[PDB]
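Peer 1: First the structure, then my questions, so here it is.
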Amino acid sequence: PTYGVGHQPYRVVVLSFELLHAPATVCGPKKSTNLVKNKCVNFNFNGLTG
Amino acid sequence: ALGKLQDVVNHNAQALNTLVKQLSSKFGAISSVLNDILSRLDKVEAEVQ
Amino acid sequence: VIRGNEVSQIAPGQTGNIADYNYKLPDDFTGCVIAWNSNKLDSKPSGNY
Amino acid sequence: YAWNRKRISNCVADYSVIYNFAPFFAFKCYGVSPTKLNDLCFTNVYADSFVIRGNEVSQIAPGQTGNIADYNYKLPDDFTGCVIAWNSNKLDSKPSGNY
Ligand SMILES: *[C@@H]1O[C@H](CO)[C@@H](O)[C@H](O)[C@H]1NC(C)=O
């Protein structure tokens, strides 16, 4: 603890994210909306909008 | 014999096909799809891309 | 855990001691890095080895 | 203004053991990355040293205005080199004003 500010210990936790075409095993909290077809809609499938 | 009329057809087909194929390039960005940049990053960085 | 001078070397496209021999990130790495000081718990007057 | 110009020439320099010295956070260079000095080599190295305030380190960047950038040693805009700085309330911080 008598060292400088540059010699202090540091704890590093890194998160690595997978961005692939694999099925989404884990992702985030949205309430699902029912499916409607044959209509101009603003869809959002597995995080990608359109 | 009709090679020049065929070339008139083929050049206009090929230029449009190149123009469509040029949409998939990244040009130094992180994604070639605009919706991924809109839904993936904050304001300033997605404005840069 | 690392020292304070090697926090900036934990980045894609970096070389050095940790970033060449111990822990490396790929050049196309996406994800988040969380770093904080641990002077309260990881430091001792006799020396933490 | 008393910055001793230690002109350095004709010696093999090991740039890996600098981190064992006084605790700078990063080897803050402008123009060269601090792992490629072992193979890329220069023509003449000048060593300078001065003690300034906390909100005065940003004027030791290439291209700046302020007090050190105007009334003291101003780095040029086309500066190829490295600047090493750290906090110094351990050795050169004698009380009642270090004049
Ligand atoms: C530099 O020298 C001073 C006094 O000579 C000494 O207290 C200090 O430990 C030295 N620096 C290192 C990194 O050993």
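Note that chain C carries Swiss-Prot numbering, so the residues on display, from first to last, are 401-449.
Looks like electron microscopy, 3.3 Å, at least that's what the header says.
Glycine is treated like the rest: Cβ placed from N, Cα and C.
Take a look at what Swiss-Prot says about it:
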| type | residues | note |
| --- | --- | --- |
| VARIANT | C:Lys444 to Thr | In strain: Omicron/BQ.1.1 |
Peer 1: Going by DSSP, is C:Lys444 (variant position) part of a helix, a strand, or coil?
Peer 2: coil
Peer 1: Measure from the Cβ of C:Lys444 (variant position) and count the other Cβ atoms within 10 Å, all protein chains considered.
Peer 2: 9
